[PDB]
Amino acid sequence: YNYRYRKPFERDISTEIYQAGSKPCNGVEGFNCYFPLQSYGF
Amino acid sequence: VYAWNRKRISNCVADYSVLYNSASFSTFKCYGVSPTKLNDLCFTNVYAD
């Protein structure tokens, strides 16, 4: 859980749930409503 | 489910963007690109089952 992934030399420290398609997710999770950051299974 | 086969579309137009809201995908998911963003594309056999 310590190690995770999602312009040049940017560092976007935000973690807003993706409005990943046709839906105004805005805190809701589901189809087309995906949390952007994932752990590497190390 | 244990007896299906690789049917497909051929020689036709397509309109894949509708799968982003239509009841035919009321639950849905992908390995490939977003349904309307990829919706203009094509490949040599439209394999579907």
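Numbers in chain A track Swiss-Prot; the residues on display, in order, are 449-454, 462-497.
Using N, Cα and C of the backbone, Cβ positions are placed for all residues, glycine too.
Taken straight from Swiss-Prot:
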| type | residues | note |
| --- | --- | --- |
| VARIANT | A:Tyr453 to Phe | In strain: B.1.1.298 |
| MUTAGEN | A:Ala475 to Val | Increased resistance to neutralizing antibodies |
| VARIANT | A:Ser477 to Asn | In strain: 20A.EU2, Iota/B.1.526, Omicron/BA.1, Omicron/BA.2, Omicron/BA.2.12.1, Omicron/BA.2.75, Omicron/BA.4, Omicron/BA.5, Omicron/BQ.1.1, Omicron/XBB.1.5, Omicron/EG.5.1 |
| MUTAGEN | A:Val483 to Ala | Increased resistance to neutralizing antibodies |
| VARIANT | A:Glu484 to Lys | In strain: Beta/B.1.351, Eta/B.1.525, Theta/P.3, Iota/B.1.526, B.1.1.318, Gamma/P.1, Zeta/P.2 and Mu/B.1.621; May enhance affinity to human ACE2 receptor |
| VARIANT | A:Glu484 to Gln | In strain: Kappa/B.1.617.1 |
| VARIANT | A:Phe486 to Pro | In strain: Omicron/XBB.1.5, Omicron/EG.5.1 |
| MUTAGEN | A:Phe490 to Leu | Increased resistance to neutralizing antibodies and human covalescent sera neutralization |
| VARIANT | A:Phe490 to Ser | In strain: Lambda/C.37, Omicron/BQ.1.1, Omicron/XBB.1.5, Omicron/EG.5.1 |
| MUTAGEN | A:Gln493 to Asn | Reduced host ACE2-binding affinity in vitro |
| MUTAGEN | A:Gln493 to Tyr | Reduced host ACE2-binding affinity in vitro |
| VARIANT | A:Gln493 to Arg | In strain: Omicron/BA.1, Omicron/BA.2, Omicron/BA.2.12.1 |
| VARIANT | A:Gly496 to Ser | In strain: Omicron/BA.1 |
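Of A:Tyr453, A:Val483, A:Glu484, A:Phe486, A:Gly496, listed as recorded positions, those near chain B by the criterion of a Cβ under 8 Å from one of its Cβ atoms are A:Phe486. Between the C-alpha atoms of A:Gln493 (mutagenesis position) and A:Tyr453 (variant position), the distance comes to 6 Å. A count of other CB atoms within 10 A of each Cβ picks out A:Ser477 as the most crowded of the recorded positions A:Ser477, A:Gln493. Same-chain residues at least 6 positions away in sequence with a Cβ under 8 Å from that of A:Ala475 (mutagenesis position) are, in sequence order, A:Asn487, A:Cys488, A:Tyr489. Of all the recorded positions listed here (A:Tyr453, A:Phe486, A:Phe490), it is A:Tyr453 whose C-beta has the fewest other C-beta atoms within 10 angstroms.
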